[PDB]
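Peer 1: Have a look at this one.
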Amino acid sequence: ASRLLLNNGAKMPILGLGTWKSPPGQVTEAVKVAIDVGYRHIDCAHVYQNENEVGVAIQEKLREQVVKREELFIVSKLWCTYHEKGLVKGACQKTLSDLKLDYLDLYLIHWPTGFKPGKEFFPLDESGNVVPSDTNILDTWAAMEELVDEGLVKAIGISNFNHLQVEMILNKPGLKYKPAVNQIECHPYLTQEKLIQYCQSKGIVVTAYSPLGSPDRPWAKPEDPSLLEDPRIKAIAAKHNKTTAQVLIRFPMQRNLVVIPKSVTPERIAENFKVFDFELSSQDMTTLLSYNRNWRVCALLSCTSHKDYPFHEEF
Ligand SMILES: NC(=O)c1ccc[n+]([C@@H]2O[C@H](COP(=O)([O-])OP(=O)(O)OC[C@H]3O[C@@H](n4cnc5c(N)ncnc54)[C@H](OP(=O)(O)O)[C@@H]3O)[C@@H](O)[C@H]2O)c1
Ligand SMILES: C[As](C)(=O)[O-]
């Protein structure tokens, strides 16, 4: 619909607003405009360094009575430096403070890789490599389940997990809460048919990130492919009298995925919301799928030898 049922009984808005790369000086206004426009789902993370400013916008709109809190669906993520059992509740409460909420709707493990705790988000050794924690996925999962029993979060999930890492949690002895959601990269150049089939067969909702190809990723190279400018995708958009961004947002929706485009620009935030009024045909869908080239925006290239690096497995 406009909302999908999670395995905890709550319903997640199929469209949300992303906030990675959203400057602290612009994001409060961006989230205020989104909520005005009809967004009810905001994707956040501590590592984005803008949760305080996101929270100012949420507070203003609650105070104004534009939305009730129970109508909002607010998501954040546990960063890699807080995977230790004793650091997890603390990371969560910090995010809750910044956002000025008393619970999250969904809390995700941001990446499966744990790093050494500290103030640096990517701790480097003297050789400049990332320092790993010796924690594993299962112990971090048990700390996350705690958060649900304490009332801090309603649902817990994972992000950038491959299918064997998901398996690992599902087979955990004494598993109390299943992951509700696996948030992964997904667009016409990285279609994820195998992992999406796997998660959906297990009752795990998939959220597509970087749906537009992340044209503002800080590592962008000029030779690099561009989804928004692909003439094949422009043609499908023209047929439907929509923009190529609106086609790229509608595509995961028809695959029963949640999608979270990022924008700090009021007219684009508005434009990105107008995707409930049209339908891609099944020929269009099959065509977009055929464009897959296994191209990833986010490959976490500094952690390619971490014991828990997710992207050595096929799916
Ligand atoms: N879990 C993870 O590891 C992870 C990783 C990456 C992303 N995500 C989440 O997914 C969100 C989305 O992915 P993303 O931020 O990489 O990129 P994206 O949503 O694929 O693209 C954002 C870029 O596209 C532009 N854009 C938005 N609407 C547009 C439109 N209608 N027409 C033209 N350009 C448009 C934005 O410009 P303006 O802002 O200038 O308007 C921004 O430059 C993130 O913000 C984050 O919340 C999660
Ligand atoms: C690309 As990210 C900052 O959501 O790990």
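Residue numbering for chain A follows Swiss-Prot; the residues present correspond to positions 2-316, in that order.
When the header is checked for method, it gives X-ray crystallography, 1.8 Å.
Keep in mind that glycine also has a Cβ here, set from the backbone N, Cα and C atoms.
In case it helps, Swiss-Prot gives these features for our protein:
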ACT_SITE  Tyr49  active site, proton donor
BINDING   10-19, 211-273  NADP(+) binding site
BINDING   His111  substrate binding site
MUTAGEN   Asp44 to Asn  Reduced glyceraldehyde oxidoreductase activity
MUTAGEN   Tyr49 to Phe  Complete loss of glyceraldehyde oxidoreductase activity
MUTAGEN   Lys78 to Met  Reduced glyceraldehyde oxidoreductase activity
MUTAGEN   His111 to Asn  Reduced glyceraldehyde oxidoreductase activity
Peer 1: List those of the recorded positions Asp44, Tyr49, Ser211, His241, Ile261, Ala271 whose Cβ lies under 6 Å from any atom of ligand 1, in sequence order, or write none if there are none.
Peer 2: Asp44, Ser211, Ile261
Peer 1: Any idea what the Cα distance is from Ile261 (NADP(+) binding site) over to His111 (mutagenesis position), rounded to a whole Å?
Peer 2: 15
Peer 1: Sort out the sequence-distant neighbours of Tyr49 (mutagenesis position) for me: same chain, 6+ apart, CB within less than 8 Å of its CB, listed by position.
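Peer 2: The answer is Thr20, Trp21, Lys22, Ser23.
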Peer 1: If one measures from the C-alpha of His111 (mutagenesis position) to the C-alpha of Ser211 (NADP(+) binding site), what distance in angstrom results, rounded to a whole number?
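Peer 2: On Cα coordinates alone, these residues lie 15 Å apart.
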Peer 1: Nearest to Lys78 (mutagenesis position) by Cα distance: which of the binding-site residues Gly10, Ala221, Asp231, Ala271 is it?
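Peer 2: For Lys78 (mutagenesis position), the closest Cα among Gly10, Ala221, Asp231, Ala271 is found at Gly10.
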Peer 1: With Cβ-Cβ distance below 8 Å and at least 6 positions apart along the chain, what are the contacts of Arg251 (NADP(+) binding site)? List them in sequence order.
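Peer 2: Within the chain, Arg251 (NADP(+) binding site) has Cβ neighbours under 8 Å at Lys243, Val276, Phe279, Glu280, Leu281.
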Peer 1: Could you measure between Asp44 (mutagenesis position) and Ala271 (NADP(+) binding site) for me? Cα positions, answer in whole angstrom.
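Peer 2: With distance taken Cα to Cα, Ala271 (NADP(+) binding site) is 17 Å from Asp44 (mutagenesis position).
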Peer 1: Work out the three-state DSSP category of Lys78 (mutagenesis position).
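Peer 2: DSSP assigns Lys78 (mutagenesis position) to strand.
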Peer 1: Counting across all protein chains shown, how many other Cβ atoms sit within 10 Å of the Cβ of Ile261 (NADP(+) binding site)?
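Peer 2: For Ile261 (NADP(+) binding site), the 10 Å Cβ neighbour count is 26.
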Peer 1: In sequence order, what residues of the same chain, 6+ apart, have a Cβ less than 8 Å from the Cβ of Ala221 (NADP(+) binding site)?
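Peer 2: Once residues fewer than 6 apart are set aside, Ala221 (NADP(+) binding site) is near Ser215.
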Peer 1: Are there any residues in the same chain, six or more apart in sequence, whose C-beta is under 8 angstroms from the C-beta of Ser211 (NADP(+) binding site), and if so which?
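Peer 2: When sequence neighbours closer than 6 are ignored, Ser211 (NADP(+) binding site) has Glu186, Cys187, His188, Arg218, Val298, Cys299 within Cβ distance under 8 Å.
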Peer 1: Among all protein chains shown, how many Cβ atoms are found within 10 Å of the Cβ of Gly10 (NADP(+) binding site), not counting that one?
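Peer 2: Result for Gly10 (NADP(+) binding site): 8 other Cβ atoms within 10 Å.
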Peer 1: For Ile261 (NADP(+) binding site), name the DSSP secondary structure in the helix/strand/coil scheme.
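Peer 2: DSSP call for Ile261 (NADP(+) binding site): coil, neither helix nor strand.
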